[PDB]
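**Q** Below is one structure. I have some questions about it.
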Amino acid sequence: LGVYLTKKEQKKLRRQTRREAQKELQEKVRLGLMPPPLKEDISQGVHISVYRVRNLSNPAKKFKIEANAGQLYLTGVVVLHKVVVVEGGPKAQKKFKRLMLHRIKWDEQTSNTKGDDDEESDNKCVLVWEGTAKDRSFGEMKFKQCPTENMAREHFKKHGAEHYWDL
Amino acid sequence: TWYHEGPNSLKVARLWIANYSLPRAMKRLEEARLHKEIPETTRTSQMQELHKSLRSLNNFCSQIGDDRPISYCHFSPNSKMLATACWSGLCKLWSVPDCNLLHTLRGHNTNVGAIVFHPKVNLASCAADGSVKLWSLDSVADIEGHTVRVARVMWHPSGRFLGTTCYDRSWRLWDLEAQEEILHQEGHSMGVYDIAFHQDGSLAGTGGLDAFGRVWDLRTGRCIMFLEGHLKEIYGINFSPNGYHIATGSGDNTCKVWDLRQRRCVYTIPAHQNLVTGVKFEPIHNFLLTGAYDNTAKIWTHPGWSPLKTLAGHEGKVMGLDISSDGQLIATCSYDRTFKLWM
Amino acid sequence: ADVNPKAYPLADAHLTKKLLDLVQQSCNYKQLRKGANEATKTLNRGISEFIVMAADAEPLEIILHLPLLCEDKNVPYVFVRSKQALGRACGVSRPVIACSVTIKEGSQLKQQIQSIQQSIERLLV
């Protein structure tokens, strides 16, 4: 919240500010003092988000998602085939949401390293839901890989989260 | 915390509720069934119905009403007529065709909360002025006691009683006939934006601006089970026909569905972006239908709570929506000012 | 205290702070038109981000055309309680009963404007 003030309240302030200073200096010459010139989030509930993408292959993307999750105290997980989930205080999620959508470019091209050498690689992201949950059973943020679409559910299944995946 | 005494006359009613309420549950269990099983029919039939609902529907027409957005629309029990409330106006329209309407009235009140039909000639409407009006729809009385604006109002499933829920942390239970205050209830710490009555007529769940969904037993007047899940205000509280499940919606873009009987806690559909206004179950018979300011409109199963389909015909935001008893209509009041009939 | 029911866009004390901050910033960035008259122009011209009005206006009707113009043009409008307060946020020693945050090219204020818009759209039910 901010107050402004008018032209005449600038003068009066500027002059009464200046006056005190110069007269105080004046005495100093008379007196001879002066030669003469924490991860954030909310405990009661838990804000959450969920994201869904075609490819995660780029490592630079794989790495950021591990850092920021550990950087901001976001609980959650990530999965894929051969979705992303995040939970915390509402300030945390907003940062992370900004990252996933507006900062990071998932459509961008990268040259990956394989066991033999380096090769080129030439995907989109969109949010599904943000909301509120009785408790977040996620203990830590654990990126993983699943071969099928089923153990992928059983993975979330452990967390009673089967539903968060959308075909 | 106190026990407040008083109002013997209301006390009489609680007895009535108990007699009425208690008898209802056996019938509900009979409706629930189980014995036949024969899964194939259900999966083929139930699935087919859900698929059709979330896969074909489209606009029929738009229409107009006023120049303020439309705050409430409701369908009569025969599903032939819609009532539409503006911030300051309402008129009654003809379900199938809509268009011209029957006839308009500019009520004494300026900003309309909710509009509801008696289950069995009458409506009821709550609005900004803190006065509820009992309407006789021809081919009745005003209700006083409310200081602030009244967000929601409902008819007990029974038929005798009307319960009102406004802003000053008071949801008030009212009789239709005598127009009296049967119960003045307290307990939320900010606004209370919805009141829902659950189909056996046993229980009312109150949603509030303090993000606390709070159940209430009308007969003992005891706060029963407090539900915590919503990190923003809870606008709609939609009870399910089965009567053992409730569903809530909120500023946070979440729908919680809590089943008290099965001890199932809460299953969160992540529904919508940008708020949620009104969630509706399908009356006869499973499906959920909800409306946020995202401009879309959704269709949900009540078993998986997987999102099935979405429909976009609105150019603006959606304040509220009601669905045909058969489930061959869906009527949604556009934020802009039309009323759009969905197939 | 009570406000004319007709000051339908009403902001609580929190939104009120944000609004007046953003108005003050817009005054600095020069995306601010002050006065019912100039706010009307920005609506007819189609260069309004959102509209803010004082429920304090003695002639309540003297600014009631704004929500109408707004509804047509699909522009958010909100109320605050105090026209003296609005005045101060507009740089003015005098009360200001309406004002308009106008569209500006590549505004630094964009994100904040978008955010305020959403809040106001929420209050419209």
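Here Swiss-Prot sets the residue numbers for chain C, with the shown residues being 4-128 in order.
The backbone N, Cα and C atoms fix where each Cβ goes, and this holds for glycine too.
For reference, Swiss-Prot lists these features for the protein:
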type    : residues       : note
MUTAGEN : C:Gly38 to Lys : Abolishes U4 snRNA-binding
MUTAGEN : C:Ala57 to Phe : Abolishes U4 snRNA-binding
MUTAGEN : C:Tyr80 to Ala : Reduces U4 snRNA-binding by about 50%
**Q** Report, in whole Å, the straight Cα-to-Cα distance of C:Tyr80 (mutagenesis position) from C:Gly38 (mutagenesis position).
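**A** Here the two Cα atoms lie 14 Å apart.
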**Q** Using Cβ-Cβ distances, find the residues under 8 Å from C:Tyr80 (mutagenesis position) that belong to the same chain and are at least 6 apart in sequence, listing them in sequence order.
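**A** Spatial neighbours, sequence-distant, of C:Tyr80 (mutagenesis position): C:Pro12, C:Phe53, C:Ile54, C:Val55, C:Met56, C:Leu69, C:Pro70, C:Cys73, C:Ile123.
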**Q** Taking the Cβ of C:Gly38 (mutagenesis position) as the centre, count every other Cβ atom within 10 Å, in any protein chain shown.
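**A** Looking across every protein chain shown, the total is 15.
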**Q** Just to be sure I understand the packing, how many Cβ atoms besides its own are within 10 Å of the Cβ of C:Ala57 (mutagenesis position)?
**A** 24
**Q** Please report the DSSP secondary structure of C:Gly38 (mutagenesis position), reduced to three states.
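**A** DSSP assigns C:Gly38 (mutagenesis position) to coil.
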**Q** Which secondary structure state does DSSP assign to C:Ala57 (mutagenesis position), in the simple three-class scheme?
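**A** Looking at the DSSP assignment, C:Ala57 (mutagenesis position) belongs to a strand.
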